[PDB]
Amino acid sequence: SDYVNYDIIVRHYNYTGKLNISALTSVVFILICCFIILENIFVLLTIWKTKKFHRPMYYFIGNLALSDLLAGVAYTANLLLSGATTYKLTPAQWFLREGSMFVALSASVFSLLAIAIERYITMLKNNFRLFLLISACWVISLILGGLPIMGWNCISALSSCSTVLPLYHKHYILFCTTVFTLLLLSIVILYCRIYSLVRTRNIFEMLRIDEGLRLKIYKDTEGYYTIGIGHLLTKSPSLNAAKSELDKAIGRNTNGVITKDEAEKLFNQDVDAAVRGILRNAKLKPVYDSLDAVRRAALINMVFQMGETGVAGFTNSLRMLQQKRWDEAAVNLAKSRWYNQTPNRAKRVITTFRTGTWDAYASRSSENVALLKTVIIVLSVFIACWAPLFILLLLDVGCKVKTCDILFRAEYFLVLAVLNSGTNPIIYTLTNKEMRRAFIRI
Ligand SMILES: CCCCCCc1cccc(NC(=O)[C@H](N)CCP(=O)(O)O)c1
Ligand SMILES: *[C@@H]1O[C@H](CO)[C@@H](O)[C@H](O)[C@H]1NC(C)=O
């Protein structure tokens, strides 16, 4: 008879040992999955109902919700076709009962990839090609999840059958575990790169306004010759004396004309010197250690104009920054000589000490900053729900039948990965209130 008969299921659930060992709890999860259906319906309903959410990143966030929406479906069917009903299924129906979970996982992982790569392009800066990436994602998912249905299983190799999945081959689970963890590794390494490089990029754009970029040697309001983002070359009133310093600070004979990178690489040096000038002063270091990344960079901007002693000459305001009473600090500095010399320059710096956000230099630099935080947490919860399963799966690959006993009760791990599908809609309305105000708007 066809190797699509009900005896193979009995035979394979016999060799593992979950045939005689069999146990109300289901109808509870069946109902919990219906909550995961709605939770992700509103995610796909609000992104379709909000004009500001018709942005490329939100389409990948929605595809992720569609993956976790079909996961909630595929698992309601799993609960209805598990336990006693497992044996009223053909091997094909079985590979279709579990294959739908792997397709829902594969799609979810590449959705996180598509969201992580749609972050790296915000700093380093296209609508049809997106519903081409989303189409590619599900085709690649069906191919990986369908491999056991297409033959890569163990229907004759009982010795090679997985304990947690009796018809799946240990080589298939070893492959999936490896591919998806390598992708999840690459995504973690990508967000850290995006987080730290934007931390530098924000400082590069802040002073690109307050000091102003230049490729040809100019003179400041005081008189002395300057280049790029406020880099003083010499106090000397000779242009060739300034060209001497520039052709030595860059190396090549620039003749006063430098490059975009040569300006940026010369800029970081004045950032390094400004940062070191804070880490060598007892009135600046505690202030810097107490400030957040936005206000840490805001202090570096004041030091990039006056200096160590120049910014130290504001102790009455620095003390207020240590006590976290930004409001009084913003007033004292507005009344001091610094807010009068360069008024619009200080105005932006003081607004950053008051707010604590870049909503003084660039419009979309708070909402994008809030998304980066939330978007990473979505991955942080994902990698925390699947890692216990992926480890047990990786144990089973190296386990012999009826040897490892933790495998015979893997359901604790399996449902953690299922409940992960309902954590993402909740994580949006809590951490990113930009999204939360659009949901409550329905
Ligand atoms: C490395 C790839 C991992 C994909 C995990 C697929 C998955 C996730 C969550 C649940 C399930 N399916 C189950 O829990 C099944 N009911 C297996 C239990 P049984 O077949 O009854 O022994 C399958
Ligand atoms: C399969 O179960 C039957 C009894 O239901 C028995 O003949 C046999 O011990 C089991 N198979 C293996 C491979 O242990």
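All residue numbers here begin at 1 and follow the chain in the order shown.
Method on record in the header is X-ray crystallography, 3.3 Å.
Each Cβ is built from the backbone N, Cα and C atoms, and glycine gets one as well.
As annotated by Swiss-Prot, sphing-4-enine 1-phosphate binding site applies to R97, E98, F382, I383, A384, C385, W386. Mutagenesis annotation in Swiss-Prot: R97 to A (Swiss-Prot position 120), described as Drastically reduced affinity for sphingosine 1-phosphate; the structure shown retains the original residue. According to Swiss-Prot, the mutagenesis experiment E98 to Q (Swiss-Prot position 121) carries the annotation: Slight activation of the receptor at maximal ligand concentration. Record note (Swiss-Prot), mutagenesis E98 to A (Swiss-Prot position 121): Drastically reduced affinity for sphingosine 1-phosphate. The unchanged residue is displayed. In Swiss-Prot, the entry for mutagenesis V139 to Y (Swiss-Prot position 169) states: Strongly reduced interaction with CD69. The structure shown retains the original residue. What Swiss-Prot notes for the published mutagenesis of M150 to Y (Swiss-Prot position 180) is this: Strongly reduced interaction with CD69. One entry in Swiss-Prot concerns the mutagenesis experiment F180 to L (Swiss-Prot position 210). Its note says: Impairs sphingosine 1-phosphate binding and signaling. For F382 to L (Swiss-Prot position 265), Swiss-Prot lists a mutagenesis experiment annotated as follows: Impairs sphingosine 1-phosphate binding and signaling. For the mutagenesis experiment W386 to F or L (Swiss-Prot position 269), the note given by Swiss-Prot reads: Impairs sphingosine 1-phosphate binding and signaling. Looking at Swiss-Prot, you'll find the mutagenesis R409 to A or V (Swiss-Prot position 292) noted as follows: Drastically reduced affinity for sphingosine 1-phosphate.
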> Between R97 (mutagenesis position) and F382 (mutagenesis position), what is the CA-CA distance rounded to a whole number of Å?
Replying inline: 22
> Where does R97 (mutagenesis position) sit by DSSP, helix, strand or coil?
Replying inline: helix
> How long is the line from the C-alpha of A384 (sphing-4-enine 1-phosphate binding site) to the C-alpha of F180 (mutagenesis position), rounded to the nearest angstrom?
Replying inline: 14
> How long is the line from the C-alpha of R409 (mutagenesis position) to the C-alpha of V139 (mutagenesis position), rounded to the nearest angstrom?
Replying inline: 32
> Cα of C385 (sphing-4-enine 1-phosphate binding site) to Cα of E98 (mutagenesis position): how many Å, rounded?
Replying inline: 18
> Can you tell which of the mutagenesis positions (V139, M150) has the fewest other C-beta atoms within 10 angstroms of its C-beta?
Replying inline: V139
> Can you give the distance in Å from the Cα of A23 to the Cα of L24, which flank 7 unmodelled residues?
Replying inline: 11
> Cα of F382 (mutagenesis position) to Cα of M150 (mutagenesis position): how many Å, rounded?
Replying inline: 28
> How many Å separate the Cα atoms of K125 and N126 across a gap of 7 unmodelled residues?
Replying inline: 12
> Out of these mutagenesis positions, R97, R409, which one has the fewest other C-beta atoms within 10 Å of its own C-beta?
Replying inline: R409
